[PDB]
6 protein chains.
Amino acid sequence: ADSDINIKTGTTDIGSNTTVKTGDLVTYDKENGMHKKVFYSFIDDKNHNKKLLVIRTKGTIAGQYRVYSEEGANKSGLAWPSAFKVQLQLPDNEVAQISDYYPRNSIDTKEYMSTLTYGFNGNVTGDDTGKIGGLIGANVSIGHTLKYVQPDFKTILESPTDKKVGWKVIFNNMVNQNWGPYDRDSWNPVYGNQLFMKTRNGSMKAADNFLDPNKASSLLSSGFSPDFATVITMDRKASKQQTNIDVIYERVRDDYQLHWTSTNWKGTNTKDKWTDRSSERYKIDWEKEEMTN
Amino acid sequence: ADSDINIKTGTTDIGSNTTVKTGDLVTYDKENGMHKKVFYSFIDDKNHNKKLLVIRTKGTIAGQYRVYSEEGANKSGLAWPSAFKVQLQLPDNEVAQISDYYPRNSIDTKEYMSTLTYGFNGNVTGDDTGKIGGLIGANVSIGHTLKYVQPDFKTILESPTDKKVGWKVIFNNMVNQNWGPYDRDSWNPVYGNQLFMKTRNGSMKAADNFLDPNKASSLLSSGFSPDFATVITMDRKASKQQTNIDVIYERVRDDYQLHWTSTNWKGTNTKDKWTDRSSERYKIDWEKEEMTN
Amino acid sequence: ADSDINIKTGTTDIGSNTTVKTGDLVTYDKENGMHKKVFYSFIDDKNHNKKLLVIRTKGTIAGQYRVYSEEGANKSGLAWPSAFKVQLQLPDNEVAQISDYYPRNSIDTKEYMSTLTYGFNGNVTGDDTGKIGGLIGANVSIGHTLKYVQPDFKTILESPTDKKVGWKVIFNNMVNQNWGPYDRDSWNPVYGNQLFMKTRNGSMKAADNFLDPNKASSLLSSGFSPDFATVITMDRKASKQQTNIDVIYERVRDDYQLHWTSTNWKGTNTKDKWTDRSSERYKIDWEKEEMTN
Amino acid sequence: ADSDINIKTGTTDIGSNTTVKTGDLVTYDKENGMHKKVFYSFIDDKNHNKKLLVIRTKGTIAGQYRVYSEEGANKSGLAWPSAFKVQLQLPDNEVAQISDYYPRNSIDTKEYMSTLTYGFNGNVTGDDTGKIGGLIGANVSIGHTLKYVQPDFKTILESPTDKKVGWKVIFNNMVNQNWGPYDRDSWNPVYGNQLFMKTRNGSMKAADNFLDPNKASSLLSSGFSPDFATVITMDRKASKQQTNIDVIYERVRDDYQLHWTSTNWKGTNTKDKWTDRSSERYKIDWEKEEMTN
Amino acid sequence: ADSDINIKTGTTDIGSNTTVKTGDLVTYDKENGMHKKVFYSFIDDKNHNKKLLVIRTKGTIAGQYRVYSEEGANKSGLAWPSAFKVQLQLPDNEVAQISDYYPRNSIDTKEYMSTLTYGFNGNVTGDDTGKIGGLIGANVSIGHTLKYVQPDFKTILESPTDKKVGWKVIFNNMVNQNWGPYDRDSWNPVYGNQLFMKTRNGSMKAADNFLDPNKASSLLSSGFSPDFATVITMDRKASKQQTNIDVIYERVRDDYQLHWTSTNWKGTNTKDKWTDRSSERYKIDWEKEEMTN
Amino acid sequence: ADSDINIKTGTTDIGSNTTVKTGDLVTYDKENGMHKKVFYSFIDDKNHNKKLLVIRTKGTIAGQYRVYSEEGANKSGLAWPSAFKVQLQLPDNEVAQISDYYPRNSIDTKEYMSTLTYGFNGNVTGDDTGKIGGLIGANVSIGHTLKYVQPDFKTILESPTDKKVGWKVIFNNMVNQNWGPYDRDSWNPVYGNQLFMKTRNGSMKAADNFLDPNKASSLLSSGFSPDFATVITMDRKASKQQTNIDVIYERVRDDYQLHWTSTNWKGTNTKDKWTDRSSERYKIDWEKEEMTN
């Protein structure tokens, strides 16, 4: 990168020769089971135009994958996390601004393959009677294949404004018992959605008939640990140094219900059935070069 | 590299042993939702012939993937971004010049694979009646295959000229619902363009019948984050140590139209319908080694 | 990562210009054959706002793969480790908090491929009798394949919280005699579960009809060597500089019962039959920068 | 590799402990639109036999891809670049000599895959009448598949003499509308050359029927950016210390014409229809270690 | 690893700024032909809690692959190494403990790919007489697939206790004359086990009808080179500074007696026929930081 | 890996803060064309236990691939190198010992893949006369695929005893004229061993009908350059500081003869026909740290 312009590697980078006042903050929300951590670093570089501050939103969000409803042996429900989200916003009246919000979006890629073949064949028939036949035919076939990679969960970066930046991880298609994609909105005319259908023509209790959490993706039942980095800059000669931060977590669940139609199991999904969010604003003191919750 | 020409690595580099002053100018265009940033450097190596200046163009352009038209349940229109553009230019009367830029056009490659196959086979026909038959055949086959990668978005570089350099991110073909890829000019005689068609024989409202933004590429919905680097050099003994540089974040949108022909949905696309530009002028002071917006 | 924000690599890291006082603790539980290793380190950085103590949970857990009991020549049982676990709990009364941990859950991945091929063919029929025949045909093919990896054991990170962190390794599935990736849930009406069935139509003694431990995965018999890290931070101005911690090693075994039905061998598996936990308690003295058994 | 001869890595290299007087020169030819750059570094080492000088020739060449003829709706023309050339030469009288250059010609590889197959067949024919028949097959197959990678544009190094070295970027072949690659001299019995043909059986205006520049390779429309390094040496005891050098860019643009034969579009290509040169001259002063012009 | 917890790389490591002793205790057993070497390293870090000691057990073990017995042309025997072993043990009354070791067991992986394809066929049959026909056949396929890599020799670490740690290298399976993998238990009803059967319908002497050692794996006839390592830690404030350690280099052989059944060669394998070990002892003096043979 | 034990990388290595007196000896045996070479290095680290000495017998061995005898057009011979060897030996009564050697036997891996396919088919046949026919069928398929990499020449390490250590290079197999790989023991009843066969039934002279040396592997004709490293350690308190070494570069050839029986060419191989040995004795002076002879 920086070496392509013939510039000495790392010269454009900052933070050299300056001491960094690092720190750490931890908080757990037992109500939502969302272990949130904030790791921050103050890079006060004399050469740089303005002060810098790096925020790491490392933590963990509980999967919360369990059967919430038990209505007899005919049907039962299930709740799983559709998408985890983490955000970061500042009050409008503040003067601090968000500079970078790594990781960013990336351009997808795919492989396209084309094919074209010819053919020529010919055989002679025979038998004891001496009747000899004949046959000569051609053959043509053209086919093209397309291949790509579909992660179960894809991280996305919501439109980052000057005062707020927010990442989000959503649920893509999931392979079940070695079947096809089976995305959130996949529908089957008879069976219906089979996102978490352990058996099709099962006979056990409705609550029992559910895909084992171990078989499913680790995130759904074990939780998602985020690692997003953002840097906010403050003017060097600002009149007021006190500012405010939010660091808002979120987790959108879903509802999955299975009921028996007297012949086979059926399943339906209702997107965004629940929503629980935890927020805790932190206080920044550039003069003290410290962050307190 | 230098090592290959027997020159010790980094010997022909620049910016060694010189102090560098950087900056983190930022700005947000709320109207266009394009959070733009400029991160610059002032490498001033004494050994080099001319003063140097690197202008990073980090930022983000909002996707603006929304359904703007709700004429009724028979038709509806959609607007999506087709190409993000960012460029820098200088007034003609100025003396500064554009030297280099990292992101540059690169050659592409393909894997051509020939094929050839010929075989033979025999046969022996029998039955209880005792008739014996034979058959001798032959076979030939030749085929060709082609393989290459087609990124969803292409990062091409506009014809660069002194005092004006620009970049584009055009929209290449896209794959929806796992079927064949589609592009801007893809046409189908019965269905028409199917770039963002959720279902063929749908029954819901026209506006509702649209490909989910999550399924589509992240850039269209979330946005794009340009990362382009350009370096400007100016004479060491110029009469005036002050130049003005303009930065642009142009975006191009498109209109996607759906209507119920009679039995199936129809898709029409118009190329380059709208366009948004947000130009801001920055002031460069070589003597003070600072950049002001 | 840290270089993407233009920050010099390693600037945000901690532990610089410090004197880390590391240590070690080895304990053996001959009753359960669970070697323990508690390699730790005290990173007391003055720049950082909290004390740190990284705990390495190395060790080894015996596989315990043997025929626990045999009942005649037509019935036998086998105990194998279904899943290991490594929990590092902390008393709720204390003020220390779990800062980070590693490894963590990762997003899975799978490749998707689509195919579309259509061809044409022709034939000409002839014989000595002069009969001439023809045949024109065509065909269309649609095929999509999906491939992904399936590790025998999955390293799942149990839902962490402020005072407790847990890890577990489970049995995803195994390949037996290079035929079929059997798992705990696979069932066959004729033979039943065939996870560890050496032979189908065997005639030897039941206790001798088990898959050789060498053929099976090494972890089942040779044991598993854990490797985890749990950095815990403690306030710098704590009233008392001491915090007891508990590390728990445990494994879960399953009983594999197989018997002869007078025609062929059948096997059944029971999940979570036995559970043995090895608990240890360690006292930590932040003032002394040392933790004792 | 010095490490493979047991010599410590980098010992054979040159340029250690010696200050380098770098520089830069930027010139843009408006008429031809080929923004030229020349990054030069002066390396002199007391240990080396003679002075050195590396002359980068990054620059950049505009694609110049546009329709130039509008005869009517029956025929139209098109000019596109087929070869970018940048060659550096010194006057014959001078004493300075070219020593090394990069990139240089490299060998290309291919993959060969033989094949062989045996086959046996056997079936029994039955029916209600009780007629029983048989069949035996002994088919054999053989096949050779050869695969290689061919870039659209090939970089070549013209025969480097003492006083001049030249590079070329020829147009190997391109892939059009996901069809087999079409070479510059490719021909078809009726359709003709199809290097740039948006539609075969079209009805729009002749000028409109042309492959979109975005679809084609970036180099043709967006221009090509070279990066070639050459080093020239001067005797240390040379009586004169002023050697002139000349750097020449170039561009070869072919002509593509489409005309309608009343049934379908047809195309013809003419090679090397136009040409243009820059022919810039620079003055090198070894005594003062500068290169200005 | 250590950098993912935001800890500067290498901060948690041990052995900095401390002088370390070494040694090359080497002994050879002519009777068993197992070149034994012990490269030990003494580490005494003031910051560390205990005193470390690394025992790298690199050496070599003879393959011992030859025809041990010859009892006529009707049958002949062969001995080959089934599995090598090496392990370190300490007396129970000692106070030193095995701290860590490497290599350790690893989790295997597999690639499972599904498949699904449809089909449609259509043709018209005609002759001079004018008869017409048709076919609208279709087809489906649900083929599976599974591939993995299986080394012929597996290196698995057996359950390491506090006073004993051991490795082994078992024979997984071998490919003979490209006729597929064979293992110690592979059986053929007519030929029997044919792990090292040069020819099926041979006619030469029985001794000569054995697979050439060069064709077989190198380890069988050339030898194995261990590279295992261990760590031993002993409390600095210990009354006794002398400990006795022991090393073993045992090998396990096998018999592959081959006899002719008057029609074709038949091979039988017996598991664990012979065995031999060295069991060298070494003395350690922590005070003097030396190991005595 | 020394870093997988938490030991700082390179801590256990030897050679720090010491001066190594390297050297070189070159001697050529015109009789056998063996450009043997030895590159030694005296390492004596005070922190070590014994003096060290590494011998790198780089050298080089000729190919000697020519037709030794020709007898008209009826038959002709050919001599080629079957195997290269190089070994180091010490006097039996000597005190020095062999410690280590870099190129050592390594385990080999082979891929594996199992395929299972189901199928179904159904078609309807009808003709002009209104006859309607049906056909329903199904099929299953199982497939085992195994692939591995086999080099033409496979380096081996002979059983290293204390006093002598010896490497070896043999001829695994070769691919001729893109046909199936042959080897020394390959036999064909009609043609015979076709390893070095130019044409199956060519009419040229007997001597001319040989595979071109260029087509064959590089080692056979152009020689093989070895690179083997050994380390010798001798106690620092030994009464006698002079040691004697022997170096062998023996090479083994083979005889290949073509025979014209009646129509086609027949080839036979006589393994181990001639052996050439070139042994030179070197002298080591540990006190003076020099190897001269």
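By the numbers in Swiss-Prot, the shown part of chain D spans 27-319.
From the backbone N, Cα and C atoms, a Cβ is placed for every residue, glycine too.
Under the three-state DSSP scheme, D:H61 (mutagenesis position) falls in the coil class. Within the same chain, residues at least 6 positions away in sequence whose Cβ sits under 8 Å from that of D:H61 (mutagenesis position) are D:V52, D:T53, D:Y54, D:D55, D:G85, D:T86. Here Swiss-Prot notes a mutagenesis experiment, D:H61 to L, with the remark: No hemolytic activity, reduced oligomerization, not toxic in mice, no effect on ADAM10 binding.
Here Swiss-Prot notes a mutagenesis experiment, D:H74 to I, R or T, with the remark: No oligomerization, altered hemolysis, near wild-type target cell binding. For D:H74 (mutagenesis position), the count of additional Cβ atoms within 10 Å of its Cβ stands at 14 [all protein chains shown].
Annotation note: D:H170 (mutagenesis position) sits in a coil segment as assigned by DSSP. Non-local neighbourhood of D:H170 (mutagenesis position): D:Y138, D:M139, D:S140, D:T141, each in the same chain, at least six residues away, with C-beta under 8 Å from its C-beta. While the structure shown retains the original residue, Swiss-Prot records the mutagenesis experiment D:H170 to L with this note: 16% of normal hemolytic activity.
DSSP gives D:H285 (mutagenesis position) a strand state. Non-local contacts of D:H285 (mutagenesis position) by the CB criterion (under 8 A, 6+ apart in sequence, same chain) comprise D:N100, D:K101, D:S102, D:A232, D:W291, D:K292. For the mutagenesis result D:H285 to L, the note given in Swiss-Prot is 46% of normal hemolytic activity, slowly toxic in mice.
Among the mutagenesis entries in Swiss-Prot is D:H285 to I, P, R or S, noted as: Nearly wild-type oligomerization, hemolysis and target cell binding.
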- Item | Chain B neighbours, restricted to the mutagenesis positions D:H74, D:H170, D:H285, by C-beta under 8 angstroms | D:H170
- How would DSSP class D:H74 (mutagenesis position) in three states? coil
